[PDB]
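Read through the structure below, which is laid out as structure tokens, and then see the notes.
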Amino acid sequence: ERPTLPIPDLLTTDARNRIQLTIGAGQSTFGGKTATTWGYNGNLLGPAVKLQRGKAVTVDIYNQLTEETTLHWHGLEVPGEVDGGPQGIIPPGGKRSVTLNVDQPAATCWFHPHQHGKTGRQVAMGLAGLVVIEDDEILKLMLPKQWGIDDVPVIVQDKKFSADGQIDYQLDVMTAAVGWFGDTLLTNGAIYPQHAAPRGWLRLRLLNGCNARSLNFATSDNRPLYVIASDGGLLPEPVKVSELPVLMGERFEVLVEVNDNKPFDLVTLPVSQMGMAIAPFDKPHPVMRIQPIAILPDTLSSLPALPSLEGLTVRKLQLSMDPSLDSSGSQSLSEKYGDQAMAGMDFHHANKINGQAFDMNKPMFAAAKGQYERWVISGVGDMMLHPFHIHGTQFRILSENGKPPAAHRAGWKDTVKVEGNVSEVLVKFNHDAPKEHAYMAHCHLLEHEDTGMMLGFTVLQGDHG
Ligand SMILES: [Cu+2]
Ligand SMILES: [Cu+2]
Ligand SMILES: [Cu+2]
Ligand SMILES: [Cu+2]
């Protein structure tokens, strides 16, 4: 009765060293009702692009939509020219080719659009995919590795639908304040699927692909999750947890034990974020059912020491929301949903960094290349959750929202929590990003990003003094 977990195709290079991605409109079915949806190589979501460290691939991207889009590789340490930020326009009916020279450790990354002012809508319509980066090191570890059997991607997303079955997306005053969220949870595009897994260890590559909703994964029968990797790759050793908070755009890979004759659910637990604890999410909600079919590593990798903080450039990034949006938006939330919404209290340019709404034509600063910087990101004076994402890098978190990072969050990350307090990350950019293809740094609550909470930055030379 439960549908099976859809498994994205694991896509590798052809004999020409090319991967073809087609962006296009189609249809999907949710709870019996048809909806217009968009996908990469299909109707919804996308494949998993498989990349090998030290090898180049060329991706041909065909935009068969009737509007512009871009294709950003979230978590990839590549040059601005192929980063697919807002300046990476792919015309409707057109094609753009990018060569990815992969040079970072094994990791589960992802890809999605980054079209200026419309990223939230384009993701909500269905556009997201995965990146599986492998290297020599990870293959020696004997992790579960049968793609779609015991090594399974799990993209978790909410949507809401109107009466006619169609996806009901709006960038309005309420969503620009608290984000777009819905009442229906999807798992690789399916509602509450089941996955058949071999007895032993199941590897789940978890992605929060929601526009705005934070998630908190756990198991129905309280069996633990062993986190083996974060956004940017393997942790030094497994970290046992009973629950796992995952912000929008973050990935974690976990190992969970599968025992004969004991089905259980992966679930998501209620979170404190405004709007996100409305029914059906006021209680633990199922994500998928694991069905055992009657068919743990000590050390995973090495995590280098944090470099000395002395003499590193510090960049301050002050996040803000115009008081007018903050009160009107929160008022709309509370009036519609009431106390359950838990409101802890022109909009197109009302969300800001350092007093400025995103300017695509004027990068705010030029970072140094090949040098560690200390970026201090503040949400002081605003109660909203901002998962802050910096392009072109995998960084280390020094401080996360006023505390040292939890052990499973102390490795390689591209996202950091900012909520009412201040975070500090240690970041290095190995590749060029010029003014014409700048790197983005932004809140990954997509409606904030789309209404100004993003900056462009360049990377070019730095160390000549
Ligand atoms: Cu990104
Ligand atoms: Cu706010
Ligand atoms: Cu935000
Ligand atoms: Cu480079």
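Easy rule for this one: first residue shown is 1, then count along the chain.
A Cβ is built for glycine as well, from the same backbone N, Cα and C atoms used for every other residue.
Among the features that Swiss-Prot reports, Cu cation 1 binding site is placed at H72, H389. DSSP gives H389 (Cu cation 1 binding site) a strand state.
Under a cutoff of 8 A between CB atoms, and with a sequence separation of 6+ in the same chain, the neighbours of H112 (Cu cation 2 binding site) are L71, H72, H74, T119, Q122, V123, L127, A128, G129, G209. If you look up Swiss-Prot, you'll see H74, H112, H444 marked as Cu cation 2 binding site.
The local packing around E77 (mutagenesis position), expressed as other Cβ atoms within 10 Å of its Cβ over all shown chains, amounts to 23. Here Swiss-Prot describes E77 to F (Swiss-Prot position 106) as a published mutagenesis experiment; the accompanying note says: Increases oxidase activity with ABTS as substrate.
When other Cβ atoms within 10 Å of the Cβ of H114 (Cu cation 3 binding site) are tallied across all protein chains shown, the result is 27. Sequence annotations record features per position, and here Swiss-Prot assigns Cu cation 3 binding site to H114, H391, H442.
Here Swiss-Prot flags 198-263 as domain 'Plastocyanin-like 2', drawing on sequence analysis.
According to Swiss-Prot, the experimentally introduced change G275 to K (Swiss-Prot position 304) is described as follows: Retains 20% of cuprous oxidase activity. Increases oxidase activity with ABTS as substrate. Shows dramatic conformational changes in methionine-rich helix and the relative regulatory loop. In the three-state DSSP assignment, the secondary structure recorded for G275 (mutagenesis position) is coil.
Annotation for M321 (mutagenesis position): same-chain Cβ neighbours under 8 Å, separated by at least 6 residues, are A177, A350, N351, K352, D382, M384, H448, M453. For the mutagenesis result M321 to L (Swiss-Prot position 355), the note given in Swiss-Prot is Almost loss of oxidase activity with 2,6-DMP as substrate. Loss of the copper tolerance phenotype.
Under mutagenesis, Swiss-Prot gives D326 to A (Swiss-Prot position 360) with this note: Strong decrease in oxidase activity with 2,6-DMP as substrate. Loss of the copper tolerance phenotype. According to DSSP, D326 (mutagenesis position) is assigned to a helical segment.
For the mutagenesis result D382 to A (Swiss-Prot position 439), the note given in Swiss-Prot is Decrease in oxidase activity with 2,6-DMP as substrate. The Cβ neighbour count for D382 (mutagenesis position), using a 10 Å radius over every protein chain in view, is 18.
Following the DSSP three-state reduction, the secondary structure of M384 (mutagenesis position) is coil. Record note (Swiss-Prot) on the mutagenesis of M384 to L (Swiss-Prot position 441): Strong decrease in oxidase activity with 2,6-DMP as substrate. Affects copper incorporation into the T1 copper site.
Just so you know, the Cβ of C443 (mutagenesis position) picks up 30 other Cβ atoms within 10 Å once every protein chain is counted. For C443 to S (Swiss-Prot position 500), Swiss-Prot lists a mutagenesis experiment annotated as follows: Loss of cuprous oxidase activity.
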Structural state census, the domain 'Plastocyanin-like 2' (198-263) (DSSP three-state): 0 helix, 41 strand, 25 coil
Note the Cβ centroid of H114, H391, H442, the recorded Cu cation 3 site, then list each other residue of that chain whose Cβ lies within 8 Å of it, in sequence. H72, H74, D83, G85, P86, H389, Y439, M440, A441, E449, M454
A 10 Å Cα radius around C443 (mutagenesis position) captures, of the recorded positions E77, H114, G275, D326, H389, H391, exactly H389
For the deposited structure, the Cα atoms bordering the 23-residue gap, namely those of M345 and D346, are apart by a whole number of Å, specifically 21
Among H74, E77, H391, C443, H444, the recorded positions whose C-beta sits under 6 Å from ligand 1: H74, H391
Whole-Å Cα distance, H114 (Cu cation 3 binding site) to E77 (mutagenesis position), is 16
